[PDB]
Structures are given as C-alpha cells and as structure tokens.
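**Q** Could you have a look at this structure, given as structure tokens, before my questions?
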Protein chains: 4
Amino acid sequence: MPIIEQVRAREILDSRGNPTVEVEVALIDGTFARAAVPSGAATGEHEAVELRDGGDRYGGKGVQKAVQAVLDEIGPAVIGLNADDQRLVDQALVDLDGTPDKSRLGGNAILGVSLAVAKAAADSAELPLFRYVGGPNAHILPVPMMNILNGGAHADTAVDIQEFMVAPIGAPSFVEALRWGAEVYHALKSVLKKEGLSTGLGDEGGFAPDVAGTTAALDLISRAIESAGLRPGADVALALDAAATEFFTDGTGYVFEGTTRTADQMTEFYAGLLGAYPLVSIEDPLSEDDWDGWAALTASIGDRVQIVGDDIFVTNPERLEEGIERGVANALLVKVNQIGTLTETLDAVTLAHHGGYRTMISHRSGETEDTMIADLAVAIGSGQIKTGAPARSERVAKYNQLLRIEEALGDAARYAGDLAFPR
Amino acid sequence: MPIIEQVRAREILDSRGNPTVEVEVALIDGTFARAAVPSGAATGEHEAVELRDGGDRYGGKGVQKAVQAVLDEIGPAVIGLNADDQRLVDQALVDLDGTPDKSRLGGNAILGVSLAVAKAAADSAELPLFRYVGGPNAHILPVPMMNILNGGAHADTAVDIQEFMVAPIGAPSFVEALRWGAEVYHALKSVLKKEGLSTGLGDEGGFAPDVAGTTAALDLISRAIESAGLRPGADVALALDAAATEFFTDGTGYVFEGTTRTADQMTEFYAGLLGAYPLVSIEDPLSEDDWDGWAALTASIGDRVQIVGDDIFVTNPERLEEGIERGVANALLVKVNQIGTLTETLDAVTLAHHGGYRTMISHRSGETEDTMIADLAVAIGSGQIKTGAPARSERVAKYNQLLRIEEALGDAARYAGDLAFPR
Amino acid sequence: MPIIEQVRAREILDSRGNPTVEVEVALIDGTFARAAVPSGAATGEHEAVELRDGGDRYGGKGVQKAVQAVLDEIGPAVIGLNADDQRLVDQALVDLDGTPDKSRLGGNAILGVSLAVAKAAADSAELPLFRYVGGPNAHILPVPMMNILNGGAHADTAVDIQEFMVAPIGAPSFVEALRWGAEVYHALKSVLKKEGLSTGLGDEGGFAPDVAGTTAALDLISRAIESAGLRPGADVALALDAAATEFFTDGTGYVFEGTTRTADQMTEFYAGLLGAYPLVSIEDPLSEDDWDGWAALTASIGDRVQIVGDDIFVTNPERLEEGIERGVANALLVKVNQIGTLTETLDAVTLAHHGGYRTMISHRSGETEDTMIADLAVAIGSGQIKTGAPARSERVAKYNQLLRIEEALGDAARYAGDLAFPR
Amino acid sequence: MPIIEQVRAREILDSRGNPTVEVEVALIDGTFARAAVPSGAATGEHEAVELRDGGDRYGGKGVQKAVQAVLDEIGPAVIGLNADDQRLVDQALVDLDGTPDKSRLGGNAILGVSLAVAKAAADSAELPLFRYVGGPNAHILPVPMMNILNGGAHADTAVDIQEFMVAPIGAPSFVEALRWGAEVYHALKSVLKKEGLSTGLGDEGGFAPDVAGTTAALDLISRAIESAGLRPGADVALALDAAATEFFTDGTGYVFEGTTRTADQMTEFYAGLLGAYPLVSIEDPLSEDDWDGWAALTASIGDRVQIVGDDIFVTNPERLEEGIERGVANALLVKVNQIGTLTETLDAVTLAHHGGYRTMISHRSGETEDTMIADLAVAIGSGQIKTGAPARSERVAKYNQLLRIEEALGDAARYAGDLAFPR
Ligand SMILES: O=C(O)[C@@H](CO)OP(=O)(O)O
Ligand SMILES: O=C(O)[C@@H](CO)OP(=O)(O)O
Ligand SMILES: O=C(O)[C@@H](CO)OP(=O)(O)O
Ligand SMILES: O=C(O)[C@@H](CO)OP(=O)(O)O
Ligand SMILES: [Mg+2]
Ligand SMILES: [Mg+2]
Ligand SMILES: [Mg+2]
Ligand SMILES: [Mg+2]
C-alpha cells in the first residue's frame, strides 16, 4: 500500500543561488519521490510565510530552520497516513502548523511535503504525475507564455514592466509551439545585437536590455517574431506581467514611466496597447490591494483581453472569491508556493474554473530543476503556462517535460492553441 | 502493466426489464472490471444511436447485435492498448465506428467498453474509480436531486411535468442529506395515503399519483418536507425536469396543462413558481431545438434560478458550445450514454465548467445495478446528482456508493450543501 | 538480468534554447534510465561530430537526424547486450558508426546511449551512479570551480578571457564549499551594482559586465571574496579558462587585449598574474594546435600553477598521450561529449591519472537538467569540477546532486579541499 | 537491501599449513560471501598487527583469539550497516579497534570482515567483484609476475635474493601470457634436472635450488625462456624482489653475497644487471627504513627500470606519501593485509596512481584458496600482479580466476602487455 513510511528534507540552491527546501518521501511499498520548492524574488504580502533561518549564512536566506520542521514535526505527523489521500495529508500539515499564513512550519516546508507526497502517490499508482492529478482526461498541452525580455525585479535594469512574453497561439502542436518561441528568442538576441543593446539574461532567462519604454520593448519583440518568419498575432501573440504592486505606493498611486499615475490613468494606457499590439493577456496591471482600480480596468477592457490576477489573489480561494464577487479579472495565475499546498491550489483552480475564470500555472524568479508544474498545467487543463524563456534549464526543463507528456499522450494530446483565448 | 487482454460482453436486463449491454475487460496483469449501460425511456433525437436487435425477442429491444459488435469488432481493436490511455481507447472506438452518431457499433456497445476500460484502469492503479477519474482532489459529495413524484414518460399517469424532486441543500453531510430525502419520501407516502392518492411507483421510483396540476404536486411535496420536520427551502429545496420536448409539437408549440402555449407563455408560468415555491433548478423547460425560447427564459429568470439543459445539449460539446455562445441555460445535465464515451462526457463537463456552467450527473429511466455515476459525480466535483428516488436499488445503489465514498474520504469529504446554487 | 530491451530517443532544448539529444533505455528487468547530451557554444576542431539536422528548424541546429539514428540503427544494435558491459556496448556503438570522429551516427547520439546505458546499469545494480562507476571507494567531493564572471564566447561582451572562477579550497566540506561560492557570487552582484556595471548573466550564469581588462575582473572577484568575509587564497582561490583557441589566428598568433602576442609574450603575462593573484589553475592559455607554446608555458610556470588542457586534448587519449610525451600541461579537462563515450572518457581519465596529471570534470555552455557529471566527478575522484556559477539550474542542479552524494556518503565523504592542488 | 545481518568467522590453514582468519557475511537479502586472510612468512615492521593466539597450538600461530574478536566485537558493531558503504564499514572497524597498527582486534580479523563485506556487496549488486570494486571500466588484465626460482625466506636454501620472476610482457592476451609463464616454468624444471639441481618447490611454488649467485639464477631462467621457444626481453622479461630488509642490519648495512655492502655499493650491482639482463622491475632492493639509499637508487636507475616499494611502504598512505615527497621508487606493491582494510588499500592505490606511481597487486608466502586479489588487480587496472609461480593452487587459483575475468570481459578485455612498463 502507498503508506508514508519516511519523510526526509534537505537544503538546496534555487536558480538565483538562494537556498530552498527539497523534500523526499518513502512509502511502505518502497516508493521514492522528491519535490523541491521554488521562491519568488519579490513575494506578495498575502503569500504563505517562507521560513528563513536568518543570520550570517546565505545572507540570512538559509532554510535549515524549515528542514528541521520537516524532520522533527511533519515526518512524525504524516507517517502512517495514505499518500493518495492528498486532502487528508494536506489538512494534517495545515492543522499541525495551525496558523492562517503557514508561519509556524513554513509554506516552503509544508508544500515540500505536499508535492513529494503527491509524486509518491502517482509513482505507487504507476501513473505519470499529470495523469494521477488530472485523471485519464488530462491531455491539453498549454500555450507557453515565454518571458523573453525581463524588467522590474528580475533585472538590475531601469525597465518598469516586469515581464514581456510571446504566445505561439497559432502553433499546431506543443513541439512546434516550443520551436517558435525558441526561434523568436534567438531572433530577438540578434535584433538586440544589431541595436547594440544588452543580451545578458535576467532571472527568468529573458534578455535584460535598458530599453527606453514599454512601447520600445514590444516593438523589438514584434521585430523578432517577424525576423523568425512568423506573423505577430495569428502565429505569435504578446503578453505582460505589469507587476504594478512593485511600482505602487500604498494609498498614493503607481510611479510608472516618468508620471505617477491613477488606476484610471494606467487603465487608459493599457487600452492604448490593446489597439497598437496583439496582446492576449495582461497580469497584475494594478496593485495587490487596489480593489477599486481592478474592477474599472476589468469592466473597461475585460471584453477585449485576458486580465490575470497574480499578487491580488496570491493563489488564495479567499482572495479569489472576493475578486469573482467584485468581478475583478477573468483569470487566476496559479502558484503552489503562494497558497502552500497542492489541494489548496486545486481548490483555487476549481473556484476560478467554476466561476468561468481561466488559469495560468506559473513558476517563480527562483526555480529548481523540478518539473512538477509542467504536469500540473496539463492535469488542470489550464492550456496556459508561464515557466519563463527558452533559456536557463530551470525554465527549459519544464518545456522538456511538456514535450515528454505530449509524446506519452500521442494522438490523445491536443495543443490549447488559440482556443486558450476567445478574444 | 494495464494492457487490455480480453473484452467480453453479454445481454442483461435494466430496471424496466429491457435488455442492455454489459461489458467485461481483463488486463494482462489479471485486472477484471465490469460496466453496464443504461437506457432512457424517451431518448432525445440528438443522442448516440442505441443498437437494438429488432424482431420478436424483448419486443425488438434485444442487444445481441451490439454484443457481437463488442466480441467481433471492438475487442480485437482495443486489445493491446493501455487501459489508462482513456482518450486513445475512446478515440479508437469512435474511429472504428466511423459515424457522427455512433450508429455502426452503437453508443451502448462503445460506452460499455469505454466505462469497463476506465474501471479496469482504476483497479490496476489500485484507486477507487472517483479518485482515478477526478485525481486526488475528488472530494465534493453531490446534493442528491431525488425525484419522489414521477410524471411524463416514467408514469402511465396524466401528469405533464416528468420529474418532481427534493434537494436537501441544508444538510451538513451526504449521510444526513440522504436521510432527509429518505425521511421526506416516506412522509410523502403517508401524505398520499391520507389524500387517498396512489403510492404505486414510477420508473425512477417516485410516487405516480394522478395529481390535478403542477402546483398540486409541489404543494404535496412541501407538506411532506414539513411533515418530516425539515424546513422547505433552507433545509430542503425543490427541482423539476419539465422535459418540454416530450410535450412540444415541432413548429407548433407546447401542449401543457389544457392550453397549448408559447415559450414566452411557458416562461411566465415558470417565473410564477420561482415566486410561489423554493425552486433551485428547472430542467428542459423548453424543447430540444426551440433555441429561441431558451435564450428568453435564460435571459428572463437565469439570475433567479438554475436552468439545466438535458435534451437541448444531449451531453454534446457541439450542442453545448452553441448554447454557451447563444447564452442558453447555466447548467449541463451530464449523461454518459447520450454522448457515448467517458472522454467525450468529460470534454462536455470541461466545456461547461470552463464556460461558468454548473453540471448535474444523471441516470436514465432504465438503470442497472451499476454505481459508476456515483463515482463520476464526485470525480467531476459537480456537487449535484440526479439518480432518482430513495426507492428501487438501481437508484439507491448509487446513494449507497456515495455513502462509501464519503466514508473513504473521511474529514477530506465536503458536502456541496447550499454552495451548489449561489441563487 | 540488466539486458537492454528498448532504446528510445527524443529532441529537447539545452540551457541556451538549442535542441539536443535525450536517450531512454529499458532493461528486460524493467529498469528505466534517461540521459541528455550537452553542447559547447564554440566546439574545438578535434571534438566528436555533433550530428545537426540543418535547414530551417532551430536555425539548422535540430537533432531529429541524430534521434532517428538512435531509433533506427543503435537501438537494434545494442538491444540484447548487457547494460553493465559498458566497454562492449561502447565498442559496438563505435564500430556501428565506424568513423574516427563519430561523424556517421554522431557523438551526440552515440553518447546519449553510452550514458543512458550506464545509468540503467547502476539502477539495476541498485547503486547510485557515482558508486557503480567509481566502485565502493568513490567518496571525494570535488572543489567547485565556479565561473562567476563570464567573457569570451559565453557573453556578447568585449571581455577576452572566457571564464573567471572562484575555488573555495579552504572549505571544510562541500556543503560549506558551495555556500562560500554562492555567498561570494551574491557579493560580486552587489560590487557590480556599486560600480554601475551589468549583472545580466552569461551562458554559464556568471555576470557579463564589459570590464576594461583581465586585471580589472580578478580585482572585482577579490573584492567580492573579501566582502563575503572570506580570505582570497586560503579560503577562496582563483582560476581561468583563457580559451586562447577562440582568440588565436592559425599560424599568426593570439589577438589578446590590444596587442597581438606570441605564446612567449602571453606566457610572461600569465606568470605576472601568478605573482599578483592567488591562481590555482589556468585552462587553454594557448591554442589547440600551438604544441610548441604549451611546452614552454608548462616548462616555465608548471611548478607554480595547475595548467588545464581543454581544446588541446578534447578528452582524447590520442591527443592526451602526445601531451604527456611532450610534457604539455599537468591536468586534463574531462568532457564526455568531446570524446563521445563514457569508456573513452574513463580511458582518458585513466591515462591522465596514471601519467600523474590531475583531471577536472566539465559541463558545456549548453547544459541540460542532467546531473550525470556530478556523479562522474566523485566516481573518478578528480576532486575538481567546473559546472558553472551558483546560478541557472543547469549548473545548480549538479551542485544540488553533489550535496546529495555528500549526504549519502556521510562520514565516508571527504572534501578534496586544498589537497586538490599541491601548489 | 544489502544490510549486514550476520558475521561469522573460523580458523583455517594457509598454504604453509599455518592457521589464519576466514570470515563469512550474510545480508538481510540472504547474500552469503566468504573471505580468507593471507599471511607473509617474514612481515615488515610497519605492517598491521596479526593477532596470534600464542601458546602450544600450531606453535603459537593459532588465530582463535582473532576469531572471537569477530564473533564477539566486530559482528555486533557492523550488523545493521549497509555492505556497499565500504568506507563507513571500514571506518567503523578502524574506530572499534582504535589503535594505529590495528593491534586490538588484529588486521587479520579487521580485513577478514573488510573483504567479506566487499564480496557480499558485489553479490547483492549481482556484479563480479572486479566490476563492483573497479566500476564498469575494469578491463585491464595484468601482466603475471611469476616467481619461478625461490630464495630468501620462502626457501631453506642459501640464495640471497627472495624472488626471481618472469614477465610475459610480449603476450597478445592473458590466456597466452599464462601459457608462456607455465611453459617457461616447465622448461626451467627440465634445465634444473639437466644441471642436477633441486626441483623441490619453495613457499610461492618456484624451484628452490642452491644456485651459486644472483647471475647464475637469472642465467638459468633465460635458458628456460629460450628452451620454451620465447625470446627473453620482447616476449618474456625478468623481475626481482631483492627483499633487502631480510638481509640488512639496522644501522650497519646489507650482508649480500659474501661482501657486507653499502646502499651505493648495492646500487652499482643493480645497475650492472639492467645492462646484463632484460629486467623491467626490482622490488625492495634496499631496507624498509634505509630512506637515504632508495632516493640515490631511484635517482640513479629510475629512468632505466621500475623500482617497487614493498616493506618501505607496507601499503601505507603515510609511508607512501613520504616516499613520493622524497622521490623514493616509481611503484607501490599493494598488499591488503599490510594496511588492514580494502578502503585503506584503495586510498594507497589512489595516492600512488595520482602521484604517477605504478602499482603491483601482491599475494603472501602464506596464501589461501581465496582469489580476491585476481579481481582486485583488474578493478584497480594495475596491469601487474605477483601471485607466484604457475604451481601450487593458492597461486594458480588466481590465474584461473584471471582467465575467467578475461572470458567474461570478451572483446572488452585488454592485456596490459608491454604497456605496463614504458622503459
Ligand atoms: O510575478 C510573477 O508572476 C512571478 C514570476 O513567476 O514573480 P516572482 O516569482 O518574483 O514572485
Ligand atoms: O429526462 C431525463 O433527465 C432522464 C431521466 O434521467 O429521462 P430518460 O432517462 O427517460 O431519458
Ligand atoms: O571552454 C570550456 O571549457 C567550455 C565550458 O565548459 O566551453 P564550451 O562549452 O563552449 O566548449
Ligand atoms: O616480499 C613479498 O612481496 C612477499 C611475497 O608476496 O613476501 P611475504 O609474503 O613473505 O611478506
Ligand atoms: Mg507578478
Ligand atoms: Mg429530460
Ligand atoms: Mg576552453
Ligand atoms: Mg619483499
């Protein structure tokens, strides 16, 4: 039987070189699964507490504290439970911690176990992770949202918008879809060389040049698309993570490209681009708690584009429900480590999906070699994934895993294609 | 490995005493699963072709024809395939048949194999059917929609509306929820005795008295609710399957309670009841192809009540998509045998769920001892099921299986309760 | 038994976003191993032929050609052989190709199989890859040579020397050793910020600022070491890959920092630094075929520093033997993909090790999520590894795997420390 | 799993008829391995303490004392440990003893367990001992150094030099190599008969005639080579173990063939022979602690011949390191029982091999039916073995095991041939 028999945990380095939690689970039937926990550069206020060691080591960013929680407290608590009772294991961890924000054991320890338990469950079931999580109907390969020009907090550059990504919605398959993104990325490299701009990479592996403004970046991407013999829009669409939390002052407003601006001021600018450019998606265009601004933007342009809530929802059913009720955004960015457990994440997906909202499975600035979200994207049938550029193997590894799932699925597999966005 | 090794099929009797298809699947690892196929009394035009033998036997309702298709054609075609590649097995069956409406091998043969393969997959995975189909997050026990007064085609009575059902939305758990329905049903029995009306059962095990009109029935149910020491609405809500296809004349209109009436005429009457009674759901209030009428009813009262499409969608993504586009209804009645495969069914659920529509897993007038839909309701997290009265074990068996799933889930389990209907 | 039963191969993306070969091997005992093949940005002339597709796809850098070789030719050839007869499998592949430079099937296909077969062997033996390859005595954790400032071909910058790396020789353990490098890297980030220089990353995840000269870079690294509260030399030493092939003109000489210079000219400059800075290692200081220059440099400063042959030996026993005979260099850079097989690599290690030469296991500019070389470094007991910065998970993943091996080894484990370099 | 479950030990007779330690190890997975411990006639001062019983039995040479140590102390200490964690098991034994020279439990008990554990590890891994110890690259069959004329302490004759051996360096394979030695040995038998000299065997199974001097012996061997239709040098080379410890007086000098002589006196004589005869190797030409003499001999003739350290290094990394530093000898004679553990032995090999020194795996005057060193020679890829004459099955058994390894390896196998000695 798949009965949890051993829970070990160790400290490893994420893609930025910062420590994080890796968890290992053994079942009485000799199953061995391993899950590693990502970390965002700038984390939203309402995220689950990341338990850091503090002090001298790794500039206080150590997670030995979180590792001992797993060995000392969680292991003893879940050992004896059944690995395929995810909700019961997840509820035990949540109850063991006993805090709203998972501040006792840490979301990074809690999730470490949540994910490792899920992988062990699927190995023991002799099912690939996407098939076990999403059932036998898991088959929709997602549109890669590939962040090829990096700004905001993932770059030490003076670019305001955090992510500029390409969406090969026109591709007939994932294998072609991934080729297109790759081929556009390499094109952009040459474009940036031609214009004498920087090709040093940011955190998610996009190029980090000191472009003048938002227009200028999108123009360079469009060039790159065309240079790669693809048509902007129909073949390859555009997307943003504005991340307007990281350039919003509590109460005051948004300090954005010279002029400190209102949500309505901003809302006009975003509408402008929908005109100029082939944008299918805009994420965190306004601040985490600027609830008024989002409703107006959503009311204004929601018919015309996909609006993705990241820091406003922090993958939280509580925050998401308020959103749905107030008609804030049409899509949820899904980040396991924001909420802290797999079941809390899927509850969030389920709420969004039942509320007619789309979902986009997301990585963090600090990723590991873990490919968990690759399977999660297909399992939940989101048809959209944001796991960074076609550069840096903490991003690429997910795309490689998506290739494998597509292979495994054979004729069963369908690429979400342009069906991901009605508008 | 879970590789299909043997496919046998035989003819059995459904709950009406009519033959139907039962399928058995063996995997190379010695897994043995069995699935039986239901049949509706009056089937919608756009349903999958049920392959009947014709001739003298069982008044032409034999399925020996369909049984040989399984032995002779399907067995040889799927043997060697992997049981947990549901979509690949389902696609092979669909391609082998090679017709739009599954008229070659018959939906009843095709589905027989589709479901048996799915059950074998789950046994081999050592997972309960709901866990394998819906993943580890399957936990939402559905609200039983219990049809305790039978009219229309399930009764040889002069009652116009086909189904009158009770919805114990107020119950804290499924185990209590099922008790309430049972206790209300037995109360209604005594009420009908008191009023000297009939307690002979219809097809779905509801009482089939010759009540004057629609009002009169709902009044008797309300009595019964109150007599059982429960509060109508808050504890126990009301629901209908109008089945207005079975009393609509192509082009003319709806011959309903004396007066042949327009969709707008009808629409006024339905709105009337929402006022008089605590209705959470109304199903097939207008005809299968009366596309104009549904839009007006949906526009009119859709804010005020759940509108369920049965014969208008026949569990067909094609028909459902047109509905969503034309804003026809807010919920899909899910019937595996209308569409013909498990994967086609789940595609339909997925379309509805992504379009912000609710889903209600449904039985047929002709049911078997099969409890498949009990698991399917929890797997898809619909939170609503219509599997008939708390009488006749072709209905009860599903409720017994729902009790078992609730047990298995323990603290994980949550009863959909009043969360199934916002309004 | 561990008898090769299935060989599958697919095309994936390396860390630059370029396609490469991934191979999967199944044994009759149901073992499943996967190995992925790296690729260097600028490859030495004498490396094994990388079989590229050419044409439009991935700017001609596709490897579908190589994938079919595996499926069509290699699979049929090795299936039936014993996975733990590495030399026999490797010899079969070499003979099947039948060319000096592996130009028929491609080193990238050949090696794909060589490595996958080795991993399957170790799984079947129930041994970690390092234990199976290096026997029960494999225990020496290597000194991480961490390339934290990137120039040459891994950067679109005007820096002449390709790699600037830090060597935490003073650390008591790998776990501390990796912390030091990480902590120094993050320090350098802050230093570069302070000096207003670029922190956009190069191919191996080092910072790619447009530093004036070689001195200036080494000075910034030393700052960073000191800023991290470690002592340059005793705690953290310095190392270079000059990669003088990529700035040498056939017959003419080396175009290096303004002045086109002789091997003797260069040799004086390198000796200068040994004075100024705490350098333990200098790699490819002169050109691949500049055999005369290396002897003089080796004669001149070989007593004073470790000289590492990369492109001069291309992991080739043939090239290495000439070197040993002519007393060219004191160390071999080991790259599996230069030579094409695991056994050819180990022959090369064995020649070097028996000739009193040290060995440094190396990655490529294009790496995958594969951690194979992490195990290989410990198995061969080199005590030195170059797998890039503590940034980008195609580098970090190896360091994470080295942490795991150190854990597994417990008290058995010894960190090579300052014992890696006598001088 | 390969977890040590039982350690039994018993007293057996070596090839001289003296008791020694035999150890048996059982793993929880029902693996059964047996290792027997050799003993040298005259042991170097710096060897590990051989724990002898003393008293009446076997003239005090009993090892019941050592057997009880295994049963009473070591068994309980290592039971529960993992057999393939050699270094951890070896370190436990070393720590349990807790003395520099293994004088508490005895090297003969300690090693008994060290070797038995290693064999059990390899059985459980389902790998031949050479493959498990040396990894998949173990393939180099060693040159047999066959001691066919015995003097010194292995003979009750008046011959000064201890070993006169033949080296079939010219052979194309081990199977031919062993034939040549055998055929030369039988030839020497006939030569000795012709000259009316003795053919009674010494301890290692070489002929023990009372030859006049060192020249006279080498002349008889050369005759024998030629009589066997092989060419001295190119086909069959010559080698000595001078064993100058057993004819050196502390402080005074070496009493050798009439004249008590200086290290420089001796050094001239050895140089003389290199001229007269085809010698590839000379072992313990000077005394164990005569550190000055070895440096001069090594400086003098080290370019011209292989110098093997036996009693000077006693297979001790400590003693070997001093040697390497002082440039004493170019090769290490490897004897497991001198150092006391397999891991301490391999550390010694590793030091020598990384210092550019060759290694020769050696037996003892007192050998058992054990063939362990046959595998060890191939695992460490020494390409040289000294396991005595082609007579007496305590020698021959090793050659028979080398034949089997060569068979197993097939085309993988390479005979070290004349590649063992550059000079
Ligand atoms: O803004 C976001 O969506 C994420 C990137 O996936 O940012 P961070 O990981 O820094 O929280
Ligand atoms: O109208 C319906 O929903 C069904 C009852 O489940 O009717 P029939 O089975 O007769 O098609
Ligand atoms: O020069 C080197 O050693 C390598 C980096 O490991 O370079 P490339 O991978 O580009 O050949
Ligand atoms: O001198 C030696 O090398 C050995 C023989 O292998 O001698 P003894 O076994 O007597 O120590
Ligand atoms: Mg954001
Ligand atoms: Mg109906
Ligand atoms: Mg180089
Ligand atoms: Mg000796």
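Every residue gets a Cβ built from N, Cα and C, even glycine.
Swiss-Prot documents A:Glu163 to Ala as a published mutagenesis change and attaches the note No 2-PG made. Quoted from Swiss-Prot, the note on mutagenesis experiment A:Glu204 to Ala is: No 2-PG made. What Swiss-Prot records for A:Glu204 is active site, proton donor, and it gives sequence analysis as the kind of evidence. What Swiss-Prot notes for the published mutagenesis of A:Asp241 to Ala is this: No 2-PG made. Under the heading Mg(2+) A binding site, Swiss-Prot lists A:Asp241, A:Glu283, A:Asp310. What Swiss-Prot records for A:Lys335 is active site, proton acceptor.
Describe the structural context of these features.
**A** Sequence-distant contacts (6 or more apart, same chain, Cβ under 8 Å) of A:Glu163 (mutagenesis position) comprise A:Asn147, A:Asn150, A:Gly151, A:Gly152, A:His154, A:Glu204, A:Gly206, A:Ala239, A:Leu240, A:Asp241, A:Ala243, A:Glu283, A:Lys386.
When other Cβ atoms within 10 Å of the Cβ of A:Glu204 (mutagenesis position) are tallied across all protein chains shown, the result is 30.
The number of other CB atoms found within 10 A of the CB of A:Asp241 (mutagenesis position), across every protein chain shown, is 29.
Cβ neighbour count for A:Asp310 (Mg(2+) A binding site): 29 (other Cβ atoms within 10 Å of its Cβ, all protein chains included). DSSP assigns A:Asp310 (Mg(2+) A binding site) to coil, not to a helix or a strand.
Under the DSSP three-state reduction, A:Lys335 (active site, proton acceptor) is assigned to coil, being neither helix nor strand. In sequence order, A:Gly40, A:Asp310, A:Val314, A:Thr315, A:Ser362, A:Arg364 make up the list of same-chain residues 6 or more apart from A:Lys335 (active site, proton acceptor) whose Cβ falls under 8 Å from its Cβ.
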**Q** Can you see whether DSSP assigns A:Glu204 (mutagenesis position) to helix, strand or coil?
**A** coil
**Q** Please go through the recorded positions A:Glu163, A:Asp241, A:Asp310, A:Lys335 one by one and keep those whose C-beta falls under 6 A from any atom of ligand 1; give the result in sequence order.
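**A** Checking each Cβ against ligand 1, the ones under 6 Å are A:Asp241, A:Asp310.
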**Q** Determine the Cβ neighbour count for A:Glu283 (Mg(2+) A binding site): the number of other Cβ atoms within 10 Å of its Cβ.
**A** 27
**Q** Report the recorded positions (A:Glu204, A:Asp241, A:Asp310, A:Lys335) that meet this criterion: Cβ distance to the nearest atom of ligand 5 under 6 Å. Use sequence order and write none if nothing qualifies.
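**A** Among the recorded positions listed, those whose Cβ sits under 6 Å from ligand 5 are A:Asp241, A:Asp310.
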**Q** Beyond the listed site residues A:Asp241, A:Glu283, A:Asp310, identify every same-chain residue whose Cβ lies within 8 Å of the center of their Cβ atoms for the Mg(2+) A site.
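**A** In sequence order, the nearby non-listed residues are A:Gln162, A:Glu163, A:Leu240, A:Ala242, A:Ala243, A:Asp284, A:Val308, A:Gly309, A:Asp311, A:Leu333, A:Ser362, A:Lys386.
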